[PDB]
12 protein chains.
Amino acid sequence: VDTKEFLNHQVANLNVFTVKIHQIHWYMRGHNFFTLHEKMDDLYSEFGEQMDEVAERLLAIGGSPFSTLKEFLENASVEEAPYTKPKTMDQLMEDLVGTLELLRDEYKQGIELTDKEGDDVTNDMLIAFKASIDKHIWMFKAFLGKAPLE
Amino acid sequence: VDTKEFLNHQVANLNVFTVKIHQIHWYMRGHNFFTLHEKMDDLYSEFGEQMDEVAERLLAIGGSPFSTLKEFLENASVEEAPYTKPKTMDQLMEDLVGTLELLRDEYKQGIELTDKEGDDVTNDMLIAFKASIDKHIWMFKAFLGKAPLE
Amino acid sequence: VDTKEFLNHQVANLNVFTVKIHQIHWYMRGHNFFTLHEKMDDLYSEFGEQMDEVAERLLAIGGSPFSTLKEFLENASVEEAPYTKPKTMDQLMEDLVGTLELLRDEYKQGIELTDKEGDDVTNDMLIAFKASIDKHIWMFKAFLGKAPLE
Amino acid sequence: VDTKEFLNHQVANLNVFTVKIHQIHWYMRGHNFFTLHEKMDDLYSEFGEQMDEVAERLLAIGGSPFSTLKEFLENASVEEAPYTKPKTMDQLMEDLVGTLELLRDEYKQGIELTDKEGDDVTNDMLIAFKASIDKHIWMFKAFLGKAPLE
Amino acid sequence: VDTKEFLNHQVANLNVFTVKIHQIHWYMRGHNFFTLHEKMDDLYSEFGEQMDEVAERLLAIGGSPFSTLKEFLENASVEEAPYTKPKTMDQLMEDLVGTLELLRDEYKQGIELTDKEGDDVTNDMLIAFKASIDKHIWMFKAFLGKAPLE
Amino acid sequence: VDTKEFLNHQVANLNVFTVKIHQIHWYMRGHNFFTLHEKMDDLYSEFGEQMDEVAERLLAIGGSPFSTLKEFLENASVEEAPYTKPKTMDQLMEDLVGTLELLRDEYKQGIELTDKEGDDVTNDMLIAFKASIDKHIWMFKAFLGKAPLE
Amino acid sequence: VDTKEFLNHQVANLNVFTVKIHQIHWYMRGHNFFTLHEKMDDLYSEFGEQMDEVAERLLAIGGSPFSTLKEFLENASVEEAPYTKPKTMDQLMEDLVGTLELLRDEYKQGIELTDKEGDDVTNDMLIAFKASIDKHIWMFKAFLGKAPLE
Amino acid sequence: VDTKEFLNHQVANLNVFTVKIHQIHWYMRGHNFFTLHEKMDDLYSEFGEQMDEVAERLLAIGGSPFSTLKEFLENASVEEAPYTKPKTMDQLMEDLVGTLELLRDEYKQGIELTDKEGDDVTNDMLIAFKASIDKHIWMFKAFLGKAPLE
Amino acid sequence: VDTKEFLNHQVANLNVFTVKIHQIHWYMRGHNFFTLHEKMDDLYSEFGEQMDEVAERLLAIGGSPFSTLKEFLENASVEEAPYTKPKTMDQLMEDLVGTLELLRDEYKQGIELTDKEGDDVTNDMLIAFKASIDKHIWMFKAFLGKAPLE
Amino acid sequence: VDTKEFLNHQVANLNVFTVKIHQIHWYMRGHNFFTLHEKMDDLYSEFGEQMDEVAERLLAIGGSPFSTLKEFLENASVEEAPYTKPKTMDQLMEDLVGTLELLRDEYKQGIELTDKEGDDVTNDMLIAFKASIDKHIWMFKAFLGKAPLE
Amino acid sequence: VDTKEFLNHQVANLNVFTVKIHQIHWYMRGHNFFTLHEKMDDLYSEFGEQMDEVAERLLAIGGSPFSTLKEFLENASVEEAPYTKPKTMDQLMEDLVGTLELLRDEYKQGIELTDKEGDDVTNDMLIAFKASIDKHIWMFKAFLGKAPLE
Amino acid sequence: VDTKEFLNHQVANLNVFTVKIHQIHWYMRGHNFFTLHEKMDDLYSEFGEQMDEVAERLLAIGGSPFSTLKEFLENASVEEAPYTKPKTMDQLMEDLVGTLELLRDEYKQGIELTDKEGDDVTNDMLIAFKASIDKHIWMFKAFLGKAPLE
Ligand SMILES: [Fe+3]
Ligand SMILES: [Fe+3]
Ligand SMILES: [Fe+3]
Ligand SMILES: [Fe+3]
Ligand SMILES: [Fe+3]
Ligand SMILES: [Fe+3]
Ligand SMILES: [Fe+3]
Ligand SMILES: [Fe+3]
Ligand SMILES: [Fe+3]
Ligand SMILES: [Fe+3]
Ligand SMILES: [Fe+3]
Ligand SMILES: [Fe+3]
């Protein structure tokens, strides 16, 4: 792939992720409800901004962002699933953390690609998002009792 | 129908509308770009909050909100379409207004349904979101040079 | 009358009331000057906002608000009179209170009217305005040494 | 039986509830201490404001609120009890929720009453308080690992 | 004439202008709706403060402001007209600017008169209001495509 | 007694006092209504804070605060009484002041006791609350036309 | 006089006035205590700033402000007197008003003198302080039941 | 002496100190102008508040604060002198610090006294103001190149 | 050229661009006046800050920024021209966009250069500014009805 | 000359002054660096606003402001010079003050000119700007150890 | 010992405590991660402030605070240990609580120490920190499921 | 070495630098006391945040930060020394700058290292810290009268 394609792919991913954050936020139950319920609100807003920025950066480089659920569904690498069976807090966090891991890894690809193609601006955006993802990964893993790269 | 079904249907609608708002805002062009670009950010946040509140009111009455793009696409009455052909700001606003008119009319049904079933709380929520939609409809129509209900 | 006419009649009353608030505010004298001087500023802003909201709700339901002193003068049920003879703080308060009671009473009609006509949004607006007027009526009557409905 | 009586009964209830929230707040222990400790502070202020509003709405419709612990004790339907045995976070939350459910249910009666009696303003206040109680009920039940209408 | 008469004449003018601002604000339609709708709100507040100031300055020099729509209508030099025939945005702004021009010019007379009279305080007030009017006039004319003194 | 007993006795007093403050706030009438009505809101919050702090200081030194209206009623030295007869603003303030003087005097004992006993921290708290009470006592007496120490 | 001398005379006056404001602020008693007590705090700050500004303006035009109580006492035209026999709220306000009047009249002289001397800057300062004093004079008079120039 | 006398004595000193601070503030020159000019504004406000607090504490304990420059001059231990000769920033600071040392030492007496007298509240006030003075003394000394107790 | 030279060249450009932004800001006319007038204010401040940061980064790497209009005029690559003829909002916008495009392109060189030189800090500054210019370029093009890369 | 010409001349002056403030800000060294570095940031913003205001006042009276560095250079009376040989803090401040003195003096002219011409508004602007310049002149002079008019 | 020695010993302790707070903050894991992670940030800041205040109070009484890790390590009574083995949230909290009890107990000594020495200021300092420590000890113990005094 | 090692080494350096900043802050004396005293508080906060970020970054890449003074002392390259003899402000600043220079140079290494290994996130962090260090280096050097790279 090329930058435009990489970027649009993230537009799709980010839209799926965001809905996933909402699912966790609405369905969670357990002693950590209060704290994690608010934390999801924070994630939602943060990833919603990554999303608009990625989309806007694409537009700025002459691209055209996907902009319908159908397109997002067709393009995303992030997986989603309806909430049927109830799920443990940890189960939900594990799904959150997994998606973060996916985004971290894809961003890594975009980062190197962008660097090789000499799109310095997109490169730096991706880096900054990664930085954050990494910190979240460390935090959600500690919540789950695990080491970050564990 | 029933309140729970009504509300869930709106969670689906709201998620489609919200992406539609982003589409407009990303793709718009013309002399009204700056002002309308920002207006869409406002709409996005507002509808996004209506969405969270409808979902949370459903949860509170014992329901289970849809929570994946697939479910939203499967259940929404709001229509969406990929942005292929360039459209006019007015064309874009006309799409927005149409969707607002759809929501208005559906809420009106929810308003009576919820009334008929005696759920005073859900009833008042819908009324307050309706009040806002009506004001937006007046403003967007004025933007387009039209009377609100014309 | 119908919703549109009721609302426009209130646009007229609200514009008269607002000027009346300024009158008291400018002409008042007595030991309570400071406090009441400030309270009127607050009433003025609140009533001015009800007024804009009533007019915008009208506009939203397809109406056309009166918008000239002459029309307000011609349609208001609220009475006004030039300040000639000096008047006491209590006399001023009594005028204020009476106007409040008129608004209350008229709002109550609009409330029945809109309930019967099914305009849930306007119904709620008026109810919220009434809620406030009732509270002011209690407070100004208490200032005057009276019971609210007494 | 009547709105005034209904309202005053809630002034009593609200006073008992508020002290119960402090009890929880003071005596809780457990891993959820920090979070729930602060959440109680928020409940305390919120119910304290409901209380002042109900009492002020009462005064405004010509009533006279109870205003001594003795009166509150004599009229409350909300139950209280000295903290002797050390209870569980969950036990404390279960008392809190139980009380919320009681308020919910009684407000529902008041809604209905006020509705039959024509007091639109009091009707709307109660509805809004209900909306909030319902949300809390959803949240505290999630905390306890239960569904709201559990 | 005299300062007192001048000032009171402005209280009348200011009140008619303020209502005229609301008319434009309520009835405007066209692509500039968003922006101008908000700009009128700003004008409304500004002129409403000039109004209270003028009236309070009059009161301070021992005068008695007019304080009824009737008085305002009887003394205003500013003209008003019911909105019957739907007007262009430009037509509305042209009415605004014309009124601004009228206030400018009358203030100029009050500055002279006040000057001659030796009421330094009133003189400075009027100057400061004129400074603002002049800036508006430049802005609204630019909006209309014209030079300020054009 | 002992610090712990002293402290819990204040929790009881503080709870009665706070309800008394609401009584005054609700039932007051007269020309000083607006000002005193808000002053009471301030007293309510302040004393409400002294109360949580005394209780928490108790908890911190190993004590167990009373936490039910029944307990408060059984232990308070502050007196309360249903509002039956209409009373004077001065009468109300005189009740307020009398209660402040009681608290002042009891804290004085606590301040003494507490120092006997070596509890520096509790000593300092009480001193700071006293400082405040003393100031209120000066102001309310001035309001009443009296010197502070009567 | 001469601008420098005039300004330094006001540094003196302003210092006396400011302490007078504290006197009233400290010794007042009566039903208007809360309100006037706070108003005096407001006056104190304002006049304290006029003071600093006058002194700094003098410094800026090459002068040297008085800067000791002794110099203030020796130069002030504003009169002060120890509080021995108690006074009424009205008596205190009357003293306040009288001093305001004195400052108004002296500023008027400085306004002329500063004008005669071409010190446009000092001229404008004085006018702005005069505007405020005039307003205060109207308000305190209204508090006293009098017309401003009465 | 007695607490009342001690307190009043400080009202006098504080008033002379405050003017002194202005003096330094107005007349200073040198490279440290901007910084010290602003620091004096801070000291002015701070001591001004100590002053009002001392006075009000006096009032609260049944005293009567001095409240005229004449009284202040008559009772102060703090020394003042017109600014004739050019002084140094260091000279000015040295005067400031000296005055600070005086207040510190006198508070120390007020402190022992209040202790002995059992006026816990006054005692604590003084200790807090002392704390602040001590810090200032440390900082101004450091500015001057000296150790604090140097 | 080298980092220092590149930076200094940008201090000159930035200074010319900033005055160009004020020219547009002052001279524009047309229906988009209010909105573009304000947007120019935003650009002015933003570019103004890039400028001070570029200058300060130069100073930090041991350079010496140009600091007179003469030097700016002598070194700038950005073109300026007196406003003689009345241009269209579009013409003005086009001039703005073309300058943005020039800055974009030159920053790109500096990015590369700063890179070849291994000045990581400067490299990142430039990238960040570029990111913003790119966004601006997208927005003003959209305003003009064009795609970003033309 | 005439108002327009005077104003435009100031546009040119103000533009040179603003760049000179940056030069000082950038090149300054010495113990006063932190404080003066920040003061210049304040001067830069202030004068930059005077500049925009002068320009907009010109536009408002029918003028056309210079708007290119070339025109600024061709019309300014304020002198600039490239920084080659280092210069003391004092030398820098001396340059600053000299320029302030020039603006002070020219404004004085404009002040009288505009008075001659009857442009009250422009006249008041200039006066207010002059008031600020005078105070700065006092402060910078004090910093340099001199009297304001020395 | 003496107050200066006592204080300095606290400087060392406070610095060790602070680092330990970070250790906990960085290494914690488990479901309470979010909440405790933030809580540690708060303690870090609070204790860091006590630290500077103790140091500055020492400097103010003529002392010389330790100011190097070496000194802190040499003087502290608080114990620290590298995080090797994996610890429980509870274990971590237990370590925190233990250190808090140590500080509490040492402050108690400093309280008596400064009291016999008659340093009222230092005495009050310590008291206020103690107050806070005691509250924290209650909270962390409840978190651990324990009563405060163990 | 490797990123982990590098980062941990900075954790150690940052903690030593932070304590050094407090030393300077506490011990400085001279005319610049006020300004630099505050500047160090700024540096202390800044560096304390760099420190927490570095540590969290480490943790996030799977590392384990040093977390005891002992470890810091053992690993830091930043030197520290007890304050025995009085030193000049300049001497203090020179120690500060030297440390800044050290961190700058070490970060440059980290920058290189982090890049060879391609840890883009850590690389950008270091770059951003460097940017700030460089600026501080330019400013403290100017303060010392030197050029940044000397
Ligand atoms: Fe966006
Ligand atoms: Fe939510
Ligand atoms: Fe509006
Ligand atoms: Fe209330
Ligand atoms: Fe007013
Ligand atoms: Fe609490
Ligand atoms: Fe000052
Ligand atoms: Fe006071
Ligand atoms: Fe700068
Ligand atoms: Fe502008
Ligand atoms: Fe400090
Ligand atoms: Fe952290």
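We're sticking with Swiss-Prot numbering for chain A, so the shown stretch reads 7-156, in order.
The backbone N, Cα and C atoms fix where each Cβ goes, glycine too.
The local packing around A:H31 (mutagenesis position), expressed as other Cβ atoms within 10 Å of its Cβ over all shown chains, amounts to 22. A:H31 to G appears in Swiss-Prot as a published mutagenesis result, with the remark: Slight decrease in DNA protection and significant decrease in iron affinity. Retains only one third of wild-type DNA protection and loses iron binding ability; when associated with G-43.
Annotation source Swiss-Prot lists Fe cation 1 binding site at A:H31, A:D58, A:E62. In this view, A:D58 (Fe cation 1 binding site) is surrounded by 18 other Cβ atoms within 10 Å of its Cβ, with every protein chain counted. Secondary structure at A:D58 (Fe cation 1 binding site), taken from DSSP and collapsed to helix, strand or coil, is helix.
Counting every protein chain shown, 17 other Cβ atoms lie within 10 Å of the Cβ of A:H43 (mutagenesis position). Classification of A:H43 (mutagenesis position) by DSSP places it within a helix. According to Swiss-Prot, the mutagenesis experiment A:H43 to G carries the following note: Slight decrease in DNA protection and significant decrease iron affinity. Retains only one third of wild-type DNA protection and loses iron-binding ability; when associated with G-31.
Annotation comment: Swiss-Prot describes A:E62 as Fe cation 2 binding site.
Between the alpha carbons (Cα) of A:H43 (mutagenesis position) and A:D58 (Fe cation 1 binding site) lies a span of roughly 23 Å. Taking the C-alpha positions, the distance from A:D58 (Fe cation 1 binding site) to A:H31 (mutagenesis position) comes to 21 Å. For ligand 1, the nearby recorded positions are A:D58; that is, of A:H31, A:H43, A:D58, these have a C-beta under 6 Å from one of its atoms.
Looking at A:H31 (mutagenesis position) and A:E62 (Fe cation 1 binding site), their Cα atoms lie 27 Å from each other. Long-range Cβ neighbours of A:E62 (Fe cation 1 binding site) (same chain, at least 6 residues apart, Cβ-Cβ under 8 Å): none.
Less than 8 angstroms from a Cβ of chain I: among the recorded positions A:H31, A:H43, A:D58, A:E62, that describes A:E62. In this entry, A:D58, A:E62 stand out among the recorded positions A:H43, A:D58, A:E62 as having a C-beta under 8 A from a C-beta of chain B.
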